[PDB]
Amino acid sequence: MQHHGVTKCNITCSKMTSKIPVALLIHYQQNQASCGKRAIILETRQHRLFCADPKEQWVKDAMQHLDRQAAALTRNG
């Protein structure tokens with residue numbers, strides 16, 4: 001907050017999200033060390049970019065899931 005602009009990082013994990021059906025997730029990114037809270041980035045087919053904590057179960061499995069999805073179809077990760 002120097003003078004103009006009240007933002008901070010395109011995707012900052014200020015808090016944690018709620019449980020969401022893995023069937024809605026399409027991709028999962030990672031929080032930037034220069035963005036906000038070191039969490040996880042969840043992207044859904046509906047352009048849903050939320051920040052979930054790695055501890056969250058739905059996230060642990062959600063990840064192990066997409067791990068065997070991206071590869072499929074197109075083997076160009």
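Numbering starts at 1 and runs along the chain as it is shown here.
Positions of Cβ are set from backbone N, Cα and C atoms, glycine also.
Counting every protein chain shown, the number of other Cβ atoms lying within 10 Å of the Cβ of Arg48 (mutagenesis position) is 13. Per Swiss-Prot, mutagenesis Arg48 to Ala (Swiss-Prot position 71) is noted as: Loss of binding to CX3CR1 and ability to induce chemotaxis but no effect on binding to integrins.
One mutagenesis experiment named in Swiss-Prot is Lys55 to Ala (Swiss-Prot position 78), and its note says Little or no effect on binding to integrin ITGAV:ITGB3. Under the DSSP three-state reduction, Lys55 (mutagenesis position) is assigned to coil, being neither helix nor strand. With a cut-off of 8 Å between CB atoms and residues at least 6 apart in sequence, the same chain places nothing near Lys55 (mutagenesis position).
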In three-state DSSP terms, the structure that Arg48 (mutagenesis position) belongs to: strand
